[PDB]
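Chemist: Once you've had a glance at the structure underneath, I'll fire off some questions.
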Amino acid sequence: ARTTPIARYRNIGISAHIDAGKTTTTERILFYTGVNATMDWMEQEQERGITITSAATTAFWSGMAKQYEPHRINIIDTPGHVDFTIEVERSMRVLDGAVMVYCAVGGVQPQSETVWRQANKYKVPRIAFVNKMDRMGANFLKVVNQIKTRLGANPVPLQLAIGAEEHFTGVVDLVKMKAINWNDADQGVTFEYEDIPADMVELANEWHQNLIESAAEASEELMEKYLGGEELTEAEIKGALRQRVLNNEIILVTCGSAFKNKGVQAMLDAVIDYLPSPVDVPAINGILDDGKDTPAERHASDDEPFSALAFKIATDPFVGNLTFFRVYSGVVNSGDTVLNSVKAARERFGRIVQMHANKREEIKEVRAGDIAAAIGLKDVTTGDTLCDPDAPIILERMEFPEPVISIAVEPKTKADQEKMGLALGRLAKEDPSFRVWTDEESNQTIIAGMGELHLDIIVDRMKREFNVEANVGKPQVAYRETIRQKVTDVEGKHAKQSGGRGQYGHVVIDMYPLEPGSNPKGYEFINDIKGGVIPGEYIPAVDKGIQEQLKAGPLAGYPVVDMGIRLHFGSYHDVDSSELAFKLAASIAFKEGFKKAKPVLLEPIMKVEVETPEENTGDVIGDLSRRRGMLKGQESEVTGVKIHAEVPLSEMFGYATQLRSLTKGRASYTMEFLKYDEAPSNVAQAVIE
Amino acid sequence: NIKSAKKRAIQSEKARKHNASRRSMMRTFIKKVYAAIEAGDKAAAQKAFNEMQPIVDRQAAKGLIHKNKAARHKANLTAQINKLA
Amino acid sequence: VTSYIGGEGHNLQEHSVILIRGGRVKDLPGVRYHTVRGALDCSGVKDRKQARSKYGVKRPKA
Amino acid sequence: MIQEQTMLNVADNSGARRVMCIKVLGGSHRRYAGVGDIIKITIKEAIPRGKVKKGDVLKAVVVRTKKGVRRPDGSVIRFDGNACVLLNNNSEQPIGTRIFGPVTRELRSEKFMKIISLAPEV
RNA sequence: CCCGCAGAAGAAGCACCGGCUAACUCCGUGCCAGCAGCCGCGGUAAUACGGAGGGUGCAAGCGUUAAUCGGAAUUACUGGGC
RNA sequence: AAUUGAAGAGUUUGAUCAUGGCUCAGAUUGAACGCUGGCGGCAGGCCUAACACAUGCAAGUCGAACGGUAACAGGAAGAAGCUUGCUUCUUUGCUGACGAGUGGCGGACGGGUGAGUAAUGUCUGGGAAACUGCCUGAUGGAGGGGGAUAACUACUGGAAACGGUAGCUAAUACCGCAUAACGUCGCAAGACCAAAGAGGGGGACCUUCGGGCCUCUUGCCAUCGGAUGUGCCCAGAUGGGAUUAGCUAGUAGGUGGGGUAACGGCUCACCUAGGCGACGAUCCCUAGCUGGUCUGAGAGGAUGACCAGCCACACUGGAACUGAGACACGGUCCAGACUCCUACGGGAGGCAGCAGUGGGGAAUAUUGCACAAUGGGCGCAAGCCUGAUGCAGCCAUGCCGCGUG
Ligand SMILES: Nc1nc2c(ncn2[C@@H]2O[C@H](COP(=O)(O)OP(=O)(O)CP(=O)(O)O)[C@@H](O)[C@H]2O)c(=O)[nH]1
Ligand SMILES: [Mg+2]
Ligand SMILES: [Mg+2]
Ligand SMILES: [Mg+2]
Ligand SMILES: [Mg+2]
Ligand SMILES: [Mg+2]
Ligand SMILES: [Mg+2]
Ligand SMILES: [Mg+2]
Ligand SMILES: [Mg+2]
Ligand SMILES: [Mg+2]
Ligand SMILES: [Mg+2]
Ligand SMILES: [Mg+2]
Ligand SMILES: [Mg+2]
Ligand SMILES: [Mg+2]
Ligand SMILES: [Mg+2]
Ligand SMILES: [Mg+2]
């Protein structure tokens, strides 16, 4: 129909290291915005007391001083942790601003590093909030300095703390140069906007004067007057730094103590002050359908053709499938029939809901620059584009973190087996960073996720939401078998003088080993037969014969690999010999030859590439060695150090978990199959079926 | 249940209570007549019979007994009050 | 019950979800059903062109 | 007073019906359980539908004992029967979702709160 | 529903082609890979497998499966037998 | 004129004839799946879990029955910031109207479902012992009194759902009394039974100047008819099984009390010793029936979605009350299973109404629009209510046109 505010939209996401307060502070907002509802409402996430899934609400900030024309803010509180990073890839692709939280005590810390990289990956503007200023060991400026050093970024303290830890009373707006006083009860609200105290005047008389100079560096004519010692107006500084915040060249820092209520509020102001509108933002990239590029563009316009991206999929018990989206362009009304471009199927919008702090309010229309959940949409997975069917476009689609941990699961009670297939399937489409498949060999169900905890609460989600408990183990291994010695002329024979068809077979051969040559074969059959000792028509079966035993060798089943066999001698009856008769002799020929060929158990090795900080390339190297692993290089890739190693599969299980422990959480790795090598004796004799 | 035609329930309760005491009384007079019949006291029977007739007859009109019951009662009681009394 | 998997090549393994069609095989006694290619986890036949409706193979982009 | 052996009536749905005590938890040589202590259980009865089944082994809170309970001043509450509520072996916490018969204010623990919210008395 | 306006423009698939059964060839493959309602095709010139060209049949549907009756006078009263 | 319409083929053998199974060509579908997909018209759309259900809606309506004012309007037992006949505060139920309350009618219709029911039902055909709101034809009544009560008011309890004491009030609420036949009982003589008022307008005459009074429209009581609806009785027909052959104590009949609107072991006491069954009782298994639908030349077989008739059921088991009608889908009570709210003392609820979710499944739709038409509830009416209904949304599911030249 009409709509109301528009362009005064603030799409921000809060994210940070664990604890930090990146959810306490989110609830605090809701209180202040909501003058006149915990974001950890998952059962599992209340028991454990940690954000597991990103929680979205919207609320209206009138500005703490009454100062502002009321703005509509779309907030998204996200996980700290890792394991569920996907909940930040998405929770950062889509929205416009970002409030990076930091613990007054715990500095940057490893998972601050990760969410930072993710902000850059999507070039999202940002400010900063140093929480917990009331805690033992608090040091505002230290963290400020760390943002610069540890994240190699450009911080600009937009503020200053009034004391620290148990003596933390308020803050200094070092723009309007006053020491905001939050009071006793009413938690926040009020002010008395008090002036700087005598204590901090000298420090306060900085601003980081390279604030006004970092405001200066906005535009030269904005500093030309600064050069002439012309004190710039309060209004043109806010515009200046914002200009540069909006250009990711600078990060304003704010600080506070959500627990003590002395701070959250100034930060909200700082959101509208310096964080983007949906229009102060690059229009979207993308493609056309079959055709080619052109960025879809789609300017942030109510009067453009509708286009939105689907992030995050859920299922509420009472209203069904929820499908969250960010409308970049155009508009959808309740009943419009939009297009899923990346599936080439159309969907019909029906009900629409905005999670509204503490009430699922219903809506009939959804404009650009807003987010919401569409009820009932049939086949919409995460990353899909929902555009106008007449003006069709694929959008960029964030990235899918790709799992680091794998595990075999069996359904405890044989009945549940069916139910597992279902539930693992459901949890899969919800969470693209989780994966499930069935081992093409050794048919066991295998799940894989971004970590120990990740898998934990997946499994935990099976029990809770599908009443499927299943226990867990280390995956089985696909071993192989071969021989070591080239064995000379071994004799396989048949002779069936019984009661009907004669059936006689005689074959003499050499079973010699091979090297990992020719991709398809791994098996070489030579017809070095004499003049015609065996007719060329019974020569296809002896080959076929041998083919049969290669499927599960005599050591412990398992495929037989890298084998060569030569024909030399044989014999037949002018009739009694046969298709079968030599095929069996070959079978007998394979045995005995195999017994006498010194058989050995092969195991699969991986080409392993670890990417790690320079600080502990020793520990990692060492662990690789400890895992019976072979090393082959180190590159020294820019900032980390790519470490190359060949290490056996049956030993890399749960690698991710310890690599994490060894490297403070900063260390990718990757693997794929490389070859089959001899298993150490202790291994071999153990692998016994 | 949350439909104001629940006042219907509260009304019909008043109704039962009304019908309760009247139909109680009516019966206790029909009781009295048989008391004579059983006692043998031929006079007391007509005394009460003629005492209950107005009750029973009225109650048929009031519609808490409806016609032929009132008919039947005094009908066969007549047929008994003078079978020795 | 046991069911045929017609067509050249297939996926299908231990925990696949499939769709049974009914239809016997005069060569496999006790096999009295077909698997319906291209429904649920059962992929269609690779590169098949004639009779793709069976074997669940979509029209090769004309 | 419950002790090993001893049949309890079960005071929830869950399907248990008649349940025997196979241990009294809470100490070496602890003799009796009562009041609202916890005990290890074996299912002797069980319903056809049932959450739990015959031969299952769980825990349970004694909620009603025929020897009863004191409270200060000196009073005494006795119940005719012996009753418990089946608890999951790992997290305590009622496995049922309804309570039957009275319970006593002693059960006013953090972890037994769910019990007294259900339950139609004391 | 009527009248204006632009421009062939926005709009063709599915099954089948050894006999019953309307419609035939080459090529690949070689009792393999596979087909199959029924009989039966495949072990080197395959009109039967897979592709192609060609053809027949239906057509915004076409196939397949599931299902009832028919064909079945094969529960026979009509209308069968030992 | 009008149910006037019957096709065979493949396959046993070296070959043949016969027998006989299997198989195919036809039609049909509340379908599904695979590949493909332009429109429209009319129609169809949970066949499985009668499985559980968030949320909204599906039953109201009369101030022309009554006391009434909280809100909304105008008018004000009439007034300001002054903006002197345009206002927005404060008062007045005056009038329109109307929250809550008493009362009345409806909620027993409409709509859903197929669980139960092999005959407590259904179909065809008969029958005698019954009641029947609203609508109706006819005859007369409509006199005079009486005791109460919600609301309300003063205290007072709860987290809530709900209320608790005390006091007052209206009526078409309620109860006597009078009246009392073509009514009930009775052979008769005789006994005995009811009810209510409310509105619109108005000459005089009269007035506590409220009205009386006149008139007109409605409503109330009674009885006999009518109409429609329902209850009850009998006969024949309405699946499979005998690897179910015996069944039966209120059982079968009689008498007399009681009972119901009514006939009746419907009930109770006593007395007879019966009653049913191979023309299938009993007991098991399955099932809602019919009009009809599909197939078939017919006879048959198959079937009971959509439309209409009939029955049954309303979370499960059971029960009555109110009432013309229920043993009540959106009523009450009790028990159960389950779920939900709680400030832990206690409370609440039943989508097989419409839409919608979860679940099951190969599989079946939108949390749309409007009472404008038709029709139902109340109302004098205007009107209000109406998820019946009329339309629209979704799906090639079908039938029929048409196109894609
Ligand atoms: N002492 C103190 N504690 C604080 C402050 N702010 C937050 N906390 C505490 O940090 C703890 C965790 O807060 P939380 O909001 O859950 O952080 P989080 O970002 O959601 C952790 P996750 O990464 O799982 O989402 C809480 O106990 C909270 O009280 C503070 O200002 N002072
Ligand atoms: Mg499903
Ligand atoms: Mg009655
Ligand atoms: Mg031909
Ligand atoms: Mg060839
Ligand atoms: Mg071919
Ligand atoms: Mg026939
Ligand atoms: Mg015969
Ligand atoms: Mg009213
Ligand atoms: Mg049934
Ligand atoms: Mg009288
Ligand atoms: Mg009698
Ligand atoms: Mg009698
Ligand atoms: Mg026949
Ligand atoms: Mg019932
Ligand atoms: Mg209901």
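Structure method, as recorded: X-ray crystallography, 2.9 Å.
Every residue gets a Cβ built from N, Cα and C, even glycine.
Features from Swiss-Prot:
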type	residues	note
MUTAGEN	D:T97 to A	Reduced RsfS binding
MUTAGEN	D:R98 to A	Reduced RsfS binding
MUTAGEN	D:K114 to A	Reduced RsfS binding
MUTAGEN	D:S117 to A	No change in RsfS binding
Chemist: Measuring Cα to Cα, how many angstrom lie between D:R98 (mutagenesis position) and D:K114 (mutagenesis position)?
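Modeler: D:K114 (mutagenesis position) has its Cα 10 Å from the Cα of D:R98 (mutagenesis position).
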Chemist: What is the total of other Cβ atoms whose distance to the Cβ of D:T97 (mutagenesis position) is within 10 Å?
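Modeler: Counting Cβ neighbours of D:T97 (mutagenesis position) within 10 Å gives 11.
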Chemist: Report the member of D:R98, D:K114 (the mutagenesis positions) whose C-beta atom has the most other C-beta atoms within 10 angstroms.
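Modeler: Max Cβ neighbours within 10 Å, all protein chains included: D:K114.
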Chemist: Across all chains shown, how many C-beta atoms besides its own are within 10 angstroms of the C-beta of D:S117 (mutagenesis position)?
Modeler: 8
Chemist: If you run the three-state DSSP split on D:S117 (mutagenesis position), which class comes out?
Modeler: helix
Chemist: Between D:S117 (mutagenesis position) and D:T97 (mutagenesis position), what C-alpha distance do you get in Å?
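Modeler: Taking the Cα atoms only, D:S117 (mutagenesis position) lies 11 Å from D:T97 (mutagenesis position).
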Chemist: Rounded to a whole number, how many Å is the Cα of D:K114 (mutagenesis position) away from the Cα of D:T97 (mutagenesis position)?
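Modeler: With distance taken Cα to Cα, D:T97 (mutagenesis position) is 9 Å from D:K114 (mutagenesis position).
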Chemist: Can you list which of the mutagenesis positions D:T97, D:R98, D:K114, D:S117 have their Cβ under 6 Å from some atom of ligand 2?
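Modeler: Those mutagenesis positions that pass the cut-off are none, since no Cβ is under 6 Å from ligand 2.
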